[PDB]
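Student: The structure is given below, and queries will be raised subsequently.
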Amino acid sequence: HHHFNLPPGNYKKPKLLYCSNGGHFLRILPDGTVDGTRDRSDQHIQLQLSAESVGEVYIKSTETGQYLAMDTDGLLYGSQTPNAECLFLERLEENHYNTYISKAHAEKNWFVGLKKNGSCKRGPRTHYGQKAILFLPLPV
């Protein structure tokens, strides 16, 4: 139960999710670990988003087919198959950015977030107001 301000744009094409905090692109590594990188030539930062229901999305690596997911302890990981831990509520933030809240943990406001050093934040450590949760979807 959150606000419903939605970002503009569509899911027709893959995107890079650029984090304002450290300037890192969200990356899903083949081994299933998730982090961020500033290297625009990286082959694991291309993500295809798709809508399950209005405002609910899956975020999938086009290179490996892995789905971004957040586990029971708030850690992001790459999932081989889509499940309830892979759905995120995509919303507009500060009238500009896109934020992604774990649907499975939405009551706790757990977001997808990247620290300035490029490591992911754990769910409980994310909070409205941080730069770590702010993303700009860029064309590939």
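We count from 1, first residue shown onward.
If you check the header, you will see the structure was determined by X-ray crystallography, 1.8 Å.
From the backbone N, Cα and C atoms, a Cβ is placed for every residue, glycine too.
What Swiss-Prot shows for this protein is this:
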MUTAGEN   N21 to A (Swiss-Prot position 33)  No effect on integrin-binding
BINDING   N21  heparin binding site
MUTAGEN   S102 to A (Swiss-Prot position 114)  Decrease in LRRC59-binding
MUTAGEN   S119 to E (Swiss-Prot position 131)  Decrease in LRRC59-binding
MUTAGEN   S119 to A (Swiss-Prot position 131)  Decrease in LRRC59-binding
MUTAGEN   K121 to R (Swiss-Prot position 133)  No effect on LRRC59-binding
MUTAGEN   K121 to A (Swiss-Prot position 133)  Loss of LRRC59-binding
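In the displayed structure, how are the listed features positioned relative to their neighbours?
Tutor: In sequence order, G113, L114, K115, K116, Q130, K131, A132, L134 are the residues of the chain that are 6 or more apart from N21 (mutagenesis position) and have a CB within less than 8 Å of its CB. The secondary structure of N21 (mutagenesis position), as reduced to three states from DSSP, is coil rather than helix or strand.
Sequence-distant neighbours of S102 (mutagenesis position) (same chain, six or more apart, CB under 8 Å from its CB) are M70, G74, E85, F88, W110, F111, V112, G123, listed in sequence order.
Taking all protein chains in view, 14 other C-beta atoms sit within 10 angstroms of the C-beta of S119 (mutagenesis position). Taken residue by residue with DSSP, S119 (mutagenesis position) is part of neither helix nor strand, so it is coil.
Cβ contacts within 10 Å of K121 (mutagenesis position), excluding its own Cβ and spanning all protein chains shown: 21.
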